[PDB]
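Supplied in C-alpha coordinates, the structure appears directly below.
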Amino acid sequence: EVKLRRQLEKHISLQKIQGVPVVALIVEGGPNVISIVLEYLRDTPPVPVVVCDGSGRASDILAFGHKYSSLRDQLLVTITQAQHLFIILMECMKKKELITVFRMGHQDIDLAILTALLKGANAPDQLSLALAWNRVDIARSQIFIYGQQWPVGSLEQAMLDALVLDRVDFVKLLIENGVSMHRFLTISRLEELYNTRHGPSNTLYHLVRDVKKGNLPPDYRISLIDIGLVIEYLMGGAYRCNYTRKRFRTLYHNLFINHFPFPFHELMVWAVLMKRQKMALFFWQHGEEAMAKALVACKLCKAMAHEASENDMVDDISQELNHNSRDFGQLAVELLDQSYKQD
Amino acid sequence: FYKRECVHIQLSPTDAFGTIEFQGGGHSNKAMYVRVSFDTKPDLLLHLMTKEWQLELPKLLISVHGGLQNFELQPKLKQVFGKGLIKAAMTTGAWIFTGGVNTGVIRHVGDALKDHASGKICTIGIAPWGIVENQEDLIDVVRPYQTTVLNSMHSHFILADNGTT
(Lines of atoms letter the chains of each structure in order from A and count residues from 1; the text may use other names and numbers.)
(Lines give C-alpha, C1' and ligand atoms only; values in the text may rest on other atoms or scores of the structure.)
Protein backbone atom coordinates (compact mmCIF):
# COMPACT_ATOMS: atom_id res chain seq x y z
CA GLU A 1 0.00 0.00 0.00
CA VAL A 2 2.47 2.63 1.19
CA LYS A 3 5.16 1.29 -1.14
CA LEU A 4 2.70 1.26 -4.05
CA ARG A 5 1.65 4.84 -3.29
CA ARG A 6 5.27 6.01 -3.13
CA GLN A 7 6.16 4.24 -6.38
CA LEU A 8 3.12 5.65 -8.18
CA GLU A 9 3.88 9.18 -6.95
CA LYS A 10 7.52 8.94 -8.01
CA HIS A 11 6.55 7.58 -11.43
CA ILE A 12 3.96 10.33 -11.93
CA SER A 13 6.45 13.04 -10.97
CA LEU A 14 8.67 11.87 -13.85
CA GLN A 15 6.01 12.76 -16.44
CA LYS A 16 7.09 15.54 -18.78
CA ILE A 17 5.48 18.94 -18.25
CA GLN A 18 9.84 19.92 -17.53
CA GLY A 19 9.13 17.71 -14.51
CA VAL A 20 6.10 18.03 -12.24
CA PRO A 21 7.29 19.23 -8.81
CA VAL A 22 6.30 17.46 -5.60
CA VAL A 23 6.14 18.89 -2.07
CA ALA A 24 5.46 17.02 1.17
CA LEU A 25 3.80 18.47 4.27
CA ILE A 26 4.13 16.91 7.72
CA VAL A 27 1.99 17.75 10.76
CA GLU A 28 3.56 16.25 13.91
CA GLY A 29 3.31 12.44 13.58
CA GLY A 30 5.21 9.55 15.09
CA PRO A 31 8.72 8.26 14.37
CA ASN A 32 7.31 6.67 11.22
CA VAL A 33 6.93 10.25 9.95
CA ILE A 34 10.64 10.89 10.54
CA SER A 35 11.59 7.66 8.77
CA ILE A 36 9.32 8.72 5.90
CA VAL A 37 11.15 12.06 5.77
CA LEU A 38 14.48 10.26 5.51
CA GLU A 39 13.15 7.87 2.86
CA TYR A 40 11.67 10.72 0.81
CA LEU A 41 14.95 12.63 0.88
CA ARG A 42 16.87 9.49 -0.09
CA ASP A 43 14.51 8.43 -2.89
CA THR A 44 14.83 11.54 -5.06
CA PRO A 45 16.81 14.79 -4.75
CA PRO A 46 13.59 16.82 -5.21
CA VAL A 47 11.78 15.82 -2.02
CA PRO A 48 11.20 19.11 -0.15
CA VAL A 49 9.47 18.90 3.22
CA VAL A 50 7.82 21.64 5.29
CA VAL A 51 7.76 21.43 9.08
CA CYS A 52 4.62 22.34 11.02
CA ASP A 53 4.10 23.83 14.47
CA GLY A 54 2.36 20.62 15.57
CA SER A 55 4.18 18.97 18.45
CA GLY A 56 5.71 15.55 17.83
CA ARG A 57 8.03 14.30 15.09
CA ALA A 58 7.66 17.68 13.39
CA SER A 59 8.81 19.33 16.63
CA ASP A 60 11.86 17.05 16.75
CA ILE A 61 12.78 17.84 13.14
CA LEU A 62 12.30 21.57 13.79
CA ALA A 63 14.57 21.37 16.83
CA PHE A 64 17.18 19.50 14.79
CA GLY A 65 17.01 22.15 12.06
CA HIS A 66 17.33 24.97 14.58
CA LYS A 67 20.36 23.27 16.12
CA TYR A 68 21.73 22.57 12.61
CA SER A 69 25.37 21.42 12.93
CA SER A 70 23.74 19.69 26.09
CA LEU A 71 21.92 19.35 22.77
CA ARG A 72 22.42 15.58 22.74
CA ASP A 73 21.11 15.29 26.30
CA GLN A 74 18.07 17.40 25.43
CA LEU A 75 17.37 15.24 22.37
CA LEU A 76 17.69 12.05 24.42
CA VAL A 77 15.33 13.45 27.07
CA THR A 78 12.80 14.43 24.40
CA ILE A 79 13.02 10.97 22.83
CA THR A 80 17.86 2.54 22.81
CA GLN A 81 15.05 4.92 21.88
CA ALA A 82 17.44 7.88 21.91
CA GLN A 83 19.90 6.01 19.69
CA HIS A 84 17.14 5.04 17.26
CA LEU A 85 15.91 8.64 17.09
CA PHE A 86 19.44 9.95 16.57
CA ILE A 87 20.01 7.47 13.73
CA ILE A 88 17.48 9.45 11.67
CA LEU A 89 18.08 12.80 13.35
CA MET A 90 21.67 12.89 12.06
CA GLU A 91 20.48 12.63 8.46
CA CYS A 92 17.63 15.09 9.07
CA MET A 93 19.97 17.73 10.51
CA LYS A 94 22.64 17.12 7.87
CA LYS A 95 20.12 17.61 5.03
CA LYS A 96 18.15 20.31 6.86
CA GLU A 97 19.07 22.89 4.21
CA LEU A 98 16.97 21.18 1.53
CA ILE A 99 14.04 20.69 3.92
CA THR A 100 11.85 23.77 4.25
CA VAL A 101 11.31 25.37 7.66
CA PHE A 102 8.05 26.90 8.89
CA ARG A 103 7.33 28.86 12.06
CA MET A 104 5.22 31.73 13.42
CA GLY A 105 8.30 34.63 9.89
CA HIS A 106 6.80 33.22 6.71
CA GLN A 107 3.29 33.35 8.16
CA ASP A 108 1.65 32.73 4.78
CA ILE A 109 1.57 28.99 4.12
CA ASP A 110 1.14 29.52 0.37
CA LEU A 111 4.25 31.71 0.23
CA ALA A 112 6.18 29.09 2.19
CA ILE A 113 5.06 26.37 -0.24
CA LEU A 114 6.04 28.48 -3.25
CA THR A 115 9.47 29.30 -1.83
CA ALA A 116 10.10 25.68 -0.83
CA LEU A 117 9.13 24.42 -4.29
CA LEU A 118 11.35 27.01 -5.97
CA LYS A 119 14.32 26.10 -3.76
CA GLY A 120 13.81 22.35 -4.19
CA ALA A 121 13.45 22.49 -7.97
CA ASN A 122 16.78 24.31 -8.28
CA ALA A 123 15.95 31.50 -13.38
CA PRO A 124 14.19 30.43 -16.59
CA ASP A 125 12.82 27.33 -14.85
CA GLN A 126 11.57 29.31 -11.85
CA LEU A 127 9.93 31.90 -14.11
CA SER A 128 8.32 29.15 -16.18
CA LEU A 129 6.96 27.49 -13.04
CA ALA A 130 5.58 30.79 -11.75
CA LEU A 131 3.90 31.46 -15.10
CA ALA A 132 2.42 27.95 -15.06
CA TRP A 133 1.07 28.55 -11.55
CA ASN A 134 -0.41 31.90 -12.69
CA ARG A 135 1.06 33.77 -9.71
CA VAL A 136 2.81 37.07 -10.42
CA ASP A 137 3.59 37.76 -6.76
CA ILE A 138 5.89 34.75 -6.35
CA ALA A 139 7.74 35.55 -9.58
CA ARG A 140 8.23 39.19 -8.56
CA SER A 141 9.38 38.38 -5.03
CA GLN A 142 11.26 35.14 -5.79
CA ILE A 143 11.95 34.77 -9.52
CA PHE A 144 13.16 38.38 -9.76
CA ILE A 145 16.36 38.97 -7.77
CA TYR A 146 19.46 41.08 -8.30
CA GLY A 147 22.21 39.28 -10.17
CA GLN A 148 19.83 36.88 -11.91
CA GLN A 149 21.54 35.04 -14.75
CA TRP A 150 18.72 35.60 -17.26
CA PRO A 151 20.29 33.82 -20.26
CA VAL A 152 20.08 35.73 -23.53
CA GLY A 153 17.25 34.63 -25.82
CA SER A 154 15.13 32.59 -23.41
CA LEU A 155 13.30 35.61 -22.01
CA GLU A 156 11.83 36.44 -25.43
CA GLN A 157 10.61 32.85 -25.79
CA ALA A 158 9.02 33.07 -22.34
CA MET A 159 7.36 36.34 -23.37
CA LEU A 160 5.94 34.68 -26.48
CA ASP A 161 4.68 31.73 -24.43
CA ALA A 162 2.99 34.13 -22.01
CA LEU A 163 1.37 35.97 -24.92
CA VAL A 164 0.00 32.64 -26.16
CA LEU A 165 -1.66 32.29 -22.75
CA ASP A 166 -3.97 34.84 -21.10
CA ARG A 167 -1.53 35.87 -18.33
CA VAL A 168 -1.97 39.60 -18.84
CA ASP A 169 -0.44 40.48 -15.48
CA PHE A 170 2.65 38.44 -16.35
CA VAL A 171 2.99 40.42 -19.58
CA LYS A 172 2.72 43.64 -17.58
CA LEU A 173 5.38 42.41 -15.17
CA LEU A 174 7.74 41.50 -18.01
CA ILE A 175 7.18 44.87 -19.68
CA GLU A 176 7.92 46.66 -16.41
CA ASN A 177 10.96 44.39 -16.02
CA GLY A 178 12.52 45.67 -19.26
CA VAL A 179 10.99 43.28 -21.82
CA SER A 180 10.38 45.47 -24.87
CA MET A 181 7.90 44.58 -27.60
CA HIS A 182 9.53 47.15 -29.89
CA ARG A 183 12.35 44.79 -30.89
CA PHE A 184 10.92 41.42 -29.81
CA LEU A 185 8.05 41.23 -32.27
CA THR A 186 8.78 39.69 -35.67
CA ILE A 187 6.71 38.54 -38.63
CA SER A 188 7.18 34.86 -37.79
CA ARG A 189 6.24 35.45 -34.15
CA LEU A 190 3.03 37.20 -35.17
CA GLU A 191 2.18 34.43 -37.64
CA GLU A 192 2.70 31.82 -34.92
CA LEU A 193 0.53 33.82 -32.52
CA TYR A 194 -2.26 33.99 -35.09
CA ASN A 195 -2.04 30.32 -36.06
CA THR A 196 -1.68 28.88 -32.54
CA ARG A 197 -4.80 27.13 -31.26
CA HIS A 198 -3.80 27.29 -27.58
CA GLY A 199 -5.90 29.42 -25.26
CA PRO A 200 -9.52 30.53 -25.48
CA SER A 201 -11.37 29.54 -28.64
CA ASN A 202 -11.87 31.99 -31.50
CA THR A 203 -14.07 32.12 -34.60
CA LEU A 204 -11.39 33.44 -36.97
CA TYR A 205 -11.14 30.13 -38.85
CA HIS A 206 -14.82 30.32 -39.80
CA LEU A 207 -14.35 33.84 -41.16
CA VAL A 208 -11.28 32.80 -43.17
CA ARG A 209 -13.15 29.86 -44.68
CA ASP A 210 -16.03 32.17 -45.59
CA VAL A 211 -13.71 34.81 -47.08
CA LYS A 212 -11.60 32.62 -49.35
CA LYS A 213 -14.69 30.94 -50.87
CA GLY A 214 -12.47 28.08 -52.02
CA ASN A 215 -11.53 24.63 -50.81
CA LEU A 216 -8.83 24.92 -48.16
CA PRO A 217 -6.61 22.34 -46.44
CA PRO A 218 -7.74 21.20 -42.97
CA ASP A 219 -6.02 23.33 -40.32
CA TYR A 220 -4.20 25.12 -43.14
CA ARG A 221 -1.63 27.72 -42.16
CA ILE A 222 -3.19 31.18 -41.83
CA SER A 223 -1.11 33.93 -43.44
CA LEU A 224 -1.24 37.71 -43.09
CA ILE A 225 -2.76 38.27 -46.53
CA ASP A 226 -5.76 36.20 -45.44
CA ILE A 227 -6.17 38.13 -42.19
CA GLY A 228 -5.94 41.36 -44.18
CA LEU A 229 -8.72 40.10 -46.43
CA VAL A 230 -10.86 39.24 -43.40
CA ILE A 231 -10.22 42.70 -41.95
CA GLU A 232 -11.33 44.23 -45.25
CA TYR A 233 -14.49 42.12 -45.20
CA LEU A 234 -15.46 43.10 -41.66
CA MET A 235 -14.38 46.76 -41.66
CA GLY A 236 -16.59 47.69 -44.62
CA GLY A 237 -16.32 49.27 -48.02
CA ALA A 238 -13.11 50.95 -49.14
CA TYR A 239 -10.41 51.27 -46.44
CA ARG A 240 -7.83 49.02 -48.06
CA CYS A 241 -5.95 46.92 -45.52
CA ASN A 242 -2.31 47.70 -44.79
CA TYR A 243 -1.50 43.99 -45.04
CA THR A 244 -2.87 43.82 -48.61
CA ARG A 245 -0.42 46.41 -49.93
CA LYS A 246 2.27 46.19 -52.59
CA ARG A 247 5.20 47.19 -50.37
CA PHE A 248 4.20 44.86 -47.56
CA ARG A 249 3.66 42.12 -50.14
CA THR A 250 7.20 42.69 -51.42
CA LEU A 251 8.52 42.55 -47.85
CA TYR A 252 6.58 39.35 -47.11
CA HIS A 253 7.81 37.65 -50.28
CA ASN A 254 11.41 38.59 -49.52
CA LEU A 255 11.33 37.52 -45.86
CA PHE A 256 9.61 34.19 -46.54
CA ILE A 257 13.79 44.90 -40.51
CA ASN A 258 10.72 42.70 -39.99
CA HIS A 259 9.79 44.76 -36.91
CA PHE A 260 6.70 46.94 -37.13
CA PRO A 261 7.07 50.65 -36.26
CA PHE A 262 3.82 50.53 -34.25
CA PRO A 263 3.64 47.01 -32.78
CA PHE A 264 0.89 48.03 -30.37
CA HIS A 265 -1.53 48.46 -33.28
CA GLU A 266 -0.99 44.94 -34.61
CA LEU A 267 -1.08 43.45 -31.11
CA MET A 268 -4.37 45.23 -30.39
CA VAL A 269 -5.79 43.98 -33.68
CA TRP A 270 -4.74 40.42 -32.89
CA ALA A 271 -6.13 40.57 -29.35
CA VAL A 272 -9.50 41.89 -30.52
CA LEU A 273 -9.62 39.33 -33.33
CA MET A 274 -9.15 36.45 -30.88
CA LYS A 275 -11.71 37.81 -28.39
CA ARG A 276 -9.35 38.80 -25.54
CA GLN A 277 -10.74 41.86 -23.78
CA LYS A 278 -8.15 42.52 -21.06
CA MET A 279 -5.19 42.30 -23.43
CA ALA A 280 -6.97 44.66 -25.82
CA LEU A 281 -7.58 47.18 -23.05
CA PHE A 282 -3.95 47.05 -21.91
CA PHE A 283 -2.57 47.47 -25.43
CA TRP A 284 -4.98 50.36 -25.93
CA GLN A 285 -3.55 51.89 -22.75
CA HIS A 286 0.07 51.79 -23.89
CA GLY A 287 -0.12 52.36 -27.66
CA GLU A 288 -0.25 55.59 -29.67
CA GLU A 289 -3.11 57.47 -31.36
CA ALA A 290 -5.45 55.55 -29.09
CA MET A 291 -8.77 57.08 -30.16
CA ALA A 292 -8.44 55.92 -33.77
CA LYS A 293 -7.80 52.30 -32.84
CA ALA A 294 -10.55 52.44 -30.20
CA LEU A 295 -13.06 53.44 -32.88
CA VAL A 296 -11.64 50.75 -35.17
CA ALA A 297 -12.12 48.18 -32.41
CA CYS A 298 -15.71 49.28 -31.82
CA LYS A 299 -16.52 48.98 -35.52
CA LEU A 300 -14.78 45.63 -35.86
CA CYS A 301 -16.48 44.12 -32.80
CA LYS A 302 -19.87 45.27 -34.09
CA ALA A 303 -19.12 43.64 -37.44
CA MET A 304 -18.08 40.42 -35.71
CA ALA A 305 -21.27 40.34 -33.65
CA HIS A 306 -23.41 40.87 -36.75
CA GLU A 307 -21.53 38.16 -38.67
CA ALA A 308 -21.93 35.70 -35.78
CA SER A 309 -25.65 36.45 -35.45
CA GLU A 310 -26.17 36.00 -39.19
CA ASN A 311 -25.12 32.32 -39.33
CA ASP A 312 -24.89 29.60 -36.66
CA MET A 313 -22.81 30.94 -33.71
CA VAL A 314 -23.99 31.03 -30.06
CA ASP A 315 -25.29 33.52 -27.51
CA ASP A 316 -21.73 34.78 -26.92
CA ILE A 317 -22.41 37.42 -29.59
CA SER A 318 -24.80 39.11 -27.16
CA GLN A 319 -21.94 39.28 -24.67
CA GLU A 320 -19.69 40.77 -27.36
CA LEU A 321 -21.94 43.09 -29.38
CA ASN A 322 -22.98 45.48 -26.59
CA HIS A 323 -20.14 44.82 -24.14
CA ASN A 324 -17.00 44.81 -26.31
CA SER A 325 -17.66 47.37 -29.04
CA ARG A 326 -19.71 49.44 -26.58
CA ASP A 327 -16.85 49.60 -24.08
CA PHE A 328 -14.38 50.83 -26.70
CA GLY A 329 -16.88 53.40 -27.94
CA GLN A 330 -17.41 54.74 -24.43
CA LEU A 331 -13.65 54.89 -23.88
CA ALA A 332 -13.23 56.89 -27.09
CA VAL A 333 -16.01 59.27 -26.04
CA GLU A 334 -14.42 59.82 -22.63
CA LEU A 335 -11.03 60.46 -24.23
CA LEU A 336 -12.60 62.97 -26.61
CA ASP A 337 -14.32 64.75 -23.72
CA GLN A 338 -11.07 64.97 -21.78
CA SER A 339 -9.16 66.28 -24.80
CA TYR A 340 -11.82 68.93 -25.37
CA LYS A 341 -11.60 69.88 -21.69
CA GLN A 342 -7.83 70.35 -21.82
CA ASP A 343 -7.76 72.19 -25.16
CA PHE B 1 25.14 77.37 -31.67
CA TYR B 2 25.92 75.24 -28.62
CA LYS B 3 28.24 72.96 -30.61
CA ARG B 4 30.33 75.92 -31.78
CA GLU B 5 30.25 77.58 -28.35
CA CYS B 6 30.93 74.40 -26.36
CA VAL B 7 33.83 72.05 -27.17
CA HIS B 8 34.05 68.63 -25.50
CA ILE B 9 37.30 66.68 -25.25
CA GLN B 10 44.02 65.73 -25.99
CA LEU B 11 41.26 68.14 -27.05
CA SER B 12 38.25 67.47 -29.27
CA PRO B 13 35.77 69.95 -30.77
CA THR B 14 32.02 70.13 -30.22
CA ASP B 15 30.39 66.66 -30.41
CA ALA B 16 27.28 65.32 -28.63
CA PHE B 17 24.59 68.05 -28.21
CA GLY B 18 21.68 65.72 -28.91
CA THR B 19 18.65 64.88 -26.79
CA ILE B 20 17.71 61.23 -26.26
CA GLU B 21 14.35 59.84 -25.11
CA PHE B 22 14.51 56.71 -22.94
CA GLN B 23 11.67 54.72 -24.49
CA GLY B 24 12.53 51.59 -22.52
CA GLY B 25 10.00 51.56 -19.69
CA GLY B 26 6.42 52.71 -19.31
CA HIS B 27 7.33 56.40 -19.64
CA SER B 28 9.46 57.63 -22.53
CA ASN B 29 10.79 60.47 -20.33
CA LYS B 30 12.13 62.75 -23.05
CA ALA B 31 15.06 64.82 -21.82
CA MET B 32 17.89 67.06 -22.96
CA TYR B 33 21.48 65.85 -23.30
CA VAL B 34 24.74 67.76 -23.80
CA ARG B 35 28.34 66.59 -23.31
CA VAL B 36 30.41 69.50 -22.00
CA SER B 37 34.16 69.33 -21.38
CA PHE B 38 35.84 69.02 -17.99
CA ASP B 39 36.26 72.80 -18.04
CA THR B 40 32.85 74.48 -17.84
CA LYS B 41 31.70 78.00 -18.65
CA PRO B 42 29.11 79.06 -16.03
CA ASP B 43 27.52 81.56 -18.41
CA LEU B 44 27.19 78.95 -21.16
CA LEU B 45 25.45 76.42 -18.90
CA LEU B 46 23.23 79.09 -17.34
CA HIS B 47 22.09 80.38 -20.74
CA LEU B 48 21.60 76.87 -22.13
CA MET B 49 19.43 75.79 -19.19
CA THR B 50 17.48 79.04 -18.85
CA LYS B 51 17.13 80.01 -22.53
CA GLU B 52 18.01 77.11 -24.85
CA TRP B 53 15.95 74.60 -22.83
CA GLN B 54 13.44 77.25 -21.66
CA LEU B 55 13.68 76.58 -17.92
CA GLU B 56 12.66 79.24 -15.40
CA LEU B 57 15.13 80.11 -12.66
CA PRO B 58 14.12 78.26 -9.46
CA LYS B 59 13.65 79.90 -6.09
CA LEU B 60 15.54 76.95 -4.55
CA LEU B 61 18.49 74.87 -5.72
CA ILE B 62 19.58 71.48 -4.38
CA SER B 63 22.86 69.63 -4.97
CA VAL B 64 22.88 65.98 -3.90
CA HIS B 65 26.05 63.92 -3.44
CA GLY B 66 26.08 60.18 -2.81
CA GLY B 67 28.29 57.16 -3.15
CA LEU B 68 28.45 55.34 -6.46
CA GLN B 69 28.27 51.97 -4.71
CA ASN B 70 24.93 50.18 -5.03
CA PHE B 71 23.53 49.16 -1.64
CA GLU B 72 20.11 48.24 -0.29
CA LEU B 73 18.16 51.12 1.26
CA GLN B 74 16.44 50.81 4.62
CA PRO B 75 12.63 50.67 4.24
CA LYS B 76 11.74 52.98 7.13
CA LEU B 77 14.31 55.61 6.16
CA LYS B 78 13.48 55.47 2.45
CA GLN B 79 9.73 55.78 3.01
CA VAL B 80 10.14 59.16 4.70
CA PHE B 81 13.06 60.24 2.50
CA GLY B 82 11.33 59.83 -0.85
CA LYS B 83 8.07 61.43 0.24
CA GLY B 84 9.83 64.39 1.83
CA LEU B 85 12.10 64.95 -1.16
CA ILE B 86 9.17 64.80 -3.58
CA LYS B 87 7.08 67.18 -1.47
CA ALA B 88 9.91 69.69 -1.07
CA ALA B 89 10.78 69.62 -4.77
CA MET B 90 7.14 70.06 -5.80
CA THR B 91 6.52 72.91 -3.36
CA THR B 92 9.74 74.75 -4.27
CA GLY B 93 9.59 73.98 -7.99
CA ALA B 94 13.35 73.64 -7.73
CA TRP B 95 16.06 72.01 -9.81
CA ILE B 96 17.77 68.95 -8.34
CA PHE B 97 21.39 68.27 -9.24
CA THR B 98 22.10 64.54 -9.18
CA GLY B 99 24.50 62.06 -10.71
CA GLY B 100 23.58 60.98 -14.21
CA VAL B 101 24.68 57.40 -13.56
CA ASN B 102 21.84 55.04 -12.69
CA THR B 103 24.09 52.92 -10.48
CA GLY B 104 24.39 54.07 -6.88
CA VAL B 105 22.19 56.18 -4.64
CA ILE B 106 20.94 58.06 -7.72
CA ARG B 107 19.09 54.88 -8.71
CA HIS B 108 16.96 54.90 -5.56
CA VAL B 109 16.50 58.67 -5.88
CA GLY B 110 15.29 58.32 -9.46
CA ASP B 111 13.02 55.42 -8.53
CA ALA B 112 11.58 57.47 -5.67
CA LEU B 113 11.07 60.41 -8.03
CA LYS B 114 9.41 58.06 -10.52
CA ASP B 115 7.12 56.65 -7.83
CA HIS B 116 6.24 60.26 -6.90
CA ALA B 117 6.11 61.71 -10.43
CA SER B 118 2.88 60.30 -11.88
CA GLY B 119 4.81 68.05 -11.13
CA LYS B 120 7.33 67.81 -13.97
CA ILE B 121 10.28 68.42 -11.65
CA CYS B 122 13.15 69.85 -13.71
CA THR B 123 16.07 67.75 -12.50
CA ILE B 124 19.63 67.86 -13.84
CA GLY B 125 21.76 64.73 -14.15
CA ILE B 126 25.52 65.21 -14.42
CA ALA B 127 27.65 62.11 -14.98
CA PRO B 128 30.96 61.38 -16.71
CA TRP B 129 30.73 60.82 -20.45
CA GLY B 130 32.69 57.58 -20.09
CA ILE B 131 30.13 56.13 -17.69
CA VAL B 132 27.53 56.24 -20.48
CA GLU B 133 26.52 52.75 -21.56
CA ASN B 134 26.53 53.60 -25.29
CA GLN B 135 28.54 56.78 -25.84
CA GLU B 136 28.52 56.41 -29.63
CA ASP B 137 24.73 56.03 -29.77
CA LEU B 138 24.05 59.67 -28.88
CA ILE B 139 26.30 60.98 -31.67
CA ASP B 140 21.18 66.54 -32.54
CA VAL B 141 18.29 64.09 -32.97
CA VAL B 142 16.06 61.87 -30.84
CA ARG B 143 17.84 58.67 -29.82
CA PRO B 144 16.01 55.54 -28.57
CA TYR B 145 18.66 54.54 -26.00
CA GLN B 146 16.91 51.38 -24.88
CA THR B 147 17.22 50.84 -21.13
CA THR B 148 25.99 51.16 -17.62
CA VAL B 149 23.10 53.23 -18.96
CA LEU B 150 22.03 56.47 -17.30
CA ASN B 151 18.78 56.90 -15.39
CA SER B 152 15.80 57.74 -17.59
CA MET B 153 13.90 59.81 -15.02
CA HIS B 154 16.40 62.67 -14.81
CA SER B 155 16.02 65.47 -17.36
CA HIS B 156 18.37 68.15 -18.68
CA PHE B 157 21.40 65.88 -18.72
CA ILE B 158 24.94 67.27 -18.81
CA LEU B 159 28.19 65.34 -19.10
CA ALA B 160 31.93 65.89 -18.82
CA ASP B 161 34.57 64.85 -21.38
CA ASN B 162 36.77 62.71 -19.12
CA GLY B 163 38.26 60.65 -21.97
CA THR B 164 39.14 57.19 -20.70
CA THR B 165 36.57 55.76 -18.31
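We number chain B the same way Swiss-Prot does; the residues here are 69-77, 132-240, 244-264, 267-274, 283-300, in that order.
Backbone N, Cα and C atoms are what each Cβ position is placed from, and that goes for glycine too.
According to Swiss-Prot, the record shows the following:
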{"type": "MUTAGEN", "residues": "B:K198 to A, P or G", "note": "Reduces calmodulin-binding by more than 50%"}
{"type": "MUTAGEN", "residues": "B:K200 to A, P or G", "note": "Reduces calmodulin-binding by more than 50%"}
{"type": "MUTAGEN", "residues": "B:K205 to A, P or G", "note": "Reduces calmodulin-binding by more than 50%"}
Take the C-alpha atoms of B:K205 (mutagenesis position) and B:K198 (mutagenesis position) and report the distance between them in angstrom, rounded.
11
If you count CB neighbours within 10 Å, which one among the mutagenesis positions B:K198, B:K200 has the smallest count?
B:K198
Among the mutagenesis positions B:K198, B:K200, B:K205, say which ones reach under 8 Å of chain A by Cβ distance, listed as they appear in sequence.
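It is none; no candidate comes close enough.
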